[PDB]
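Remarks on the structure that follows.
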Protein chains: 2
Amino acid sequence: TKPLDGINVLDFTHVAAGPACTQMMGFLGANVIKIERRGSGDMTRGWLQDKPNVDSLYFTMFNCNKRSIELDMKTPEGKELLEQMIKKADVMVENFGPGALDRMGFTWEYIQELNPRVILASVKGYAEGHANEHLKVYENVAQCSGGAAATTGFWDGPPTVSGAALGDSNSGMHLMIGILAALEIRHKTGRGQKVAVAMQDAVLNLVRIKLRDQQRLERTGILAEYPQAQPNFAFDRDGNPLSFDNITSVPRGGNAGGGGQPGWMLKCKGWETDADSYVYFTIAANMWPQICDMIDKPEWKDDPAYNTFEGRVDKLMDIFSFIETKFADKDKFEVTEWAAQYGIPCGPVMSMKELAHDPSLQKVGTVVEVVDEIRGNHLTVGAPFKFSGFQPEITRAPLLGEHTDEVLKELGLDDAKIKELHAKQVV
Amino acid sequence: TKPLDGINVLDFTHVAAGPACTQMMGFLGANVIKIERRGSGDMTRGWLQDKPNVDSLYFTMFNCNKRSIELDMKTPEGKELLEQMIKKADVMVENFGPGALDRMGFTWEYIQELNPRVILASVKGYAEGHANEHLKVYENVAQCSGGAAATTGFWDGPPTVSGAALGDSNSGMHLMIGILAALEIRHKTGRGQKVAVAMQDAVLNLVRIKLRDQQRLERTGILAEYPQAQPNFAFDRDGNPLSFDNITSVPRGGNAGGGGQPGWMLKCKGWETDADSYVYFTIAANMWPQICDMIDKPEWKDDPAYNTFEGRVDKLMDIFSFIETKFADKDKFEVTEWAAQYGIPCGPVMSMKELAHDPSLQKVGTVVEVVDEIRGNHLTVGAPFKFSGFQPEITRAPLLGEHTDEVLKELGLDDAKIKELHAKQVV
Ligand SMILES: *SCCNC(=O)CCNC(=O)[C@H](O)C(C)(C)COP(=O)(O)OP(=O)(O)OC[C@H]1O[C@@H](n2cnc3c(N)ncnc32)[C@H](O)[C@@H]1OP(=O)(O)O
Ligand SMILES: *SCCNC(=O)CCNC(=O)[C@H](O)C(C)(C)COP(=O)(O)OP(=O)(O)OC[C@H]1O[C@@H](n2cnc3c(N)ncnc32)[C@H](O)[C@@H]1OP(=O)(O)O
Ligand SMILES: O=C([O-])C(=O)[O-]
Ligand SMILES: [Cl-]
Ligand SMILES: [Cl-]
């Protein structure tokens, strides 16, 4: 049916990393119960609101397919309700600060006692055992810790944060792998396990190519395909040349390919007044004769100075800027169309507005309009993985404490004692 | 014991997205057999080599914990062998061009017939159903398609690619989620499924927050926390201050926080000569009194225009520029120390050099030294998820066709059958 039908998730998560994880689990069928702080709830509810006193898109786009119960966990009644909820859980997920769940009495060893089958899943800034394991980390600090900021941006500019969430959402997706892997062994062992993902580690995983380049740099003293190795091309703020005779750590490469097939961000008609009027253009080696046809340079097919990676490696930026002259009267889509004819790897910079309203993305269920008959409908990113056997069924994000009574009734409590919980301000 | 012990993976993958997926499965215990092209194999082998005739770091860092068999798939004998291996496998992973696996005999339907239990998993550039479904895509082409490039970099500069592999390694990790979930649902149904991740979609999932902001911008006309909403701070092509008056698609915010928690990338001692001499300084909501003690300005603790987020939103760049001048005489670790005592979300930009040789990442198994007796030892990224019950054991990447005979013998083929295949140039 759905892969995670019948998986009960006890969801302590707030902000983006942990909530990304449990939402996606909900999309694949999981029964997700989100524990929130009394009164305020998850911080994302009040962050970046578009309508005063309505849960922000920060919350709703990260908390569909969930039920909400308010709970003070620093109370003896709270800790007992938790213990019951743990015993009915398949997976516990949390992204509090280091040691926070521990100080609430819920260490991994006490969890194993409560439920031998329950998996504990954590997001933390740094890994257990790291000198920095006790630090609290948000999105951009995480990008800085993992090598991404150092290797993103231009050579004459600062380290640059990525708009893609390398810290939060990426750690949550990585945590989902750990959880599903724990489920795979549990079928063998009949036991739960602790799984943790550090935000620094998740970033380092996406920056595997830069660790490749660090070693290449150490071993050979040069990265020939980098802009800093191109003849008289890269310079710092004072006009000093930037070259590898001076570079001991992977530099920022601007819009360079990043791997074995050179590329660049090329202006298309309208770039002066439209921030996204660009294509990315890749010189794939198997594609060079086709590139020569497209740009009307037949003399470049048989020239050893042009017809191999090695020959072009000292003239990359010359070739890119000449190719770019061909795009001056064409918008990004017609350039993309034109290259597509030759089979050349080329594509548009898609604007957020263009993606938000693209028919193909809605048709495939990657951009989903959520039916929210309380707040009004909104877009979300759906499941990025498509399956032959099932489609996700995305339902609206809960109001704060909307399923508190519904959830307490599922624990076999009666109307009288649940009123005591509201009275004692535990719920 | 490891989660994926006894899971058999028939691995068609090449380049980066697919190999990352299968390597990481191999790290979790899976038996990975990699089909490669005769003579040249996976194209990463001869890309960005540091030594002539030695498999590159591009190949070894994406291909540990795998065996190699050479195979010409478009021969009758190749298709015959492929059919035998499909019946042994639990998971088939591929990232060929659109329809390429179909064209050599093996459609999803034909695969089901061969093995009702096998899961087909694919990385594509665009989702099946998409208008751009036909397009072959590389790393940065996907980053542009998925909205990352449009929202990364500066307002006065071009769309900017991320050093992090949002297209390749990220889609591969997303595909691993899809495979594992298909393994969960196979415990019920007793049948395999087809699963696919589009590179555009994996990129989009990490820019969920930018789709949040797109709706915020369409709904309200402004994004208050963005630099373009700051009084006389950012400027345009000629000199005019920017505003959201004429911005209808999510813009580039430079080093802005990207969320409800503000931030900026601040210079440290030696920034002129060291590109990574920087910290990121976040201003969390509750952590405000801690910050006021450091800046040598206790005026802001009571000041109505400084103690609220709605009060701070109109002078964000005034505060960041001043606290930068304090850091002029301290390096990035001293600045982070000067702030860790307050639990302030400040962190250093870590260089690739620092990360490759950091003691903590090695201790926790995130940067791993692979024992490679053929080529020499190299570094790699290990498993970014940490488990209580096991630890990955990372073994060197195979030589081309290193295991061909060994793999062929496992299918019960005699020495004569093997030598016939070598002579006929099938293997
Ligand atoms: S997506 C980017 C966010 N980063 C991460 O997910 C990385 C891991 N998380 C963290 O480092 C922090 O949790 C972040 C998200 C940075 C936020 O830090 P805060 O300091 O604002 O919040 P904490 O999680 O550290 O929680 C503080 C204390 O409050 C207690 N608490 C939470 N919820 C409840 C409820 N419902 N009832 C009672 N107490 C509750 C936490 O246990 C924590 O306890 P302490 O003992 O005081 O630390
Ligand atoms: S980091 C992520 C990179 N990109 C992706 O993973 C996205 C999906 N893959 C692709 O878009 C392409 O595979 C890319 C990476 C762009 C490479 O393009 P190629 O020009 O190399 O095209 P193919 O990889 O699909 O290969 C071309 C033909 O060769 C056949 N083939 C592969 N391997 C063999 C072996 N061993 N034996 C015989 N034939 C083989 C493919 O089936 C394909 O067939 P055609 O029918 O000719 O297209
Ligand atoms: O990064 C890439 O994909 C490249 O360079 O081809
Ligand atoms: Cl996020
Ligand atoms: Cl990659």
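Chain A uses Swiss-Prot numbers throughout; the residues present, in order, are 2-428.
Cβ from N, Cα, C; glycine included.
Look at Swiss-Prot and you will find A:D169 tagged as active site, nucleophile, backed by experimental evidence. The substrate binding site annotation in Swiss-Prot covers A:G260, A:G261, A:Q262. For the published mutagenesis A:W48 to F, Swiss-Prot gives the following note: Little change in the affinity binding and catalytic efficiency, and it does not display major structural changes. The mutagenesis experiment A:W48 to P is recorded by Swiss-Prot, whose note states: Little change in the affinity binding and catalytic efficiency. It exhibits substrate inhibition with oxalate. It does not display major structural changes. Looking at Swiss-Prot, the entry for mutagenesis of A:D169 to E says: Loss of CoA-transferase activity. In Swiss-Prot, the entry for mutagenesis A:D169 to A states: Loss of CoA-transferase activity. The structure shown retains the original residue. According to Swiss-Prot, the mutagenesis experiment A:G259 to A carries the annotation: 2.5-fold decrease of the catalytic effiency. Quoted from Swiss-Prot, the note on the mutagenesis of A:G260 to A is: 25-fold decrease of the catalytic effiency. Reduction of the affinity binding for both formyl-CoA and oxalate.
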* Structure fact -> Students should find that the Cβ of A:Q262 (substrate binding site) has, within 10 Å, a number of other Cβ atoms equal to 21
* To do: Would you pick out, from the recorded positions A:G259, A:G260, A:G261, the residue whose Cβ has the largest number of other Cβ atoms within 10 Å?
  => A:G259
* Among the mutagenesis positions A:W48, A:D169, which residue has its Cβ surrounded by the fewest other Cβ atoms within 10 Å? -> A:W48
* Asked: Can you tell me how far the Cα of A:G259 (mutagenesis position) sits from the Cα of A:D169 (mutagenesis position), in Å?
  -> 23
* Asked: How many whole Å apart are the CA atoms of A:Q262 (substrate binding site) and A:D169 (mutagenesis position)?
  -> 29
* Asked: Can you check what DSSP calls A:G261 (substrate binding site), collapsed to helix, strand or coil?
  -> coil
* Those recorded positions, A:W48, A:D169, A:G259, A:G260, A:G261, A:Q262: which ones have a Cβ sitting under 6 Å from ligand 3? -> A:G259, A:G260, A:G261, A:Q262
* Asked: Reported as an integer number of Å, what is the Cα distance between A:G261 (substrate binding site) and A:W48 (mutagenesis position)?
  -> 41
* To do: Go through the recorded positions A:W48, A:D169, A:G259, A:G260, A:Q262 and pull out the ones with a Cβ less than 6 angstroms from some atom of ligand 1.
  => A:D169
* Structure fact -> Of A:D169, A:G259, A:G260, A:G261, A:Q262, the recorded positions with C-beta less than 6 Å from an atom of ligand 4, in sequence order, are A:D169
* Between the Cα atoms of A:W48 (mutagenesis position) and A:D169 (mutagenesis position), find the distance and write it as a whole number of Å. => 16
* Hey, how far is A:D169 (mutagenesis position) from A:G260 (mutagenesis position), Cα to Cα, in Å? -> 25
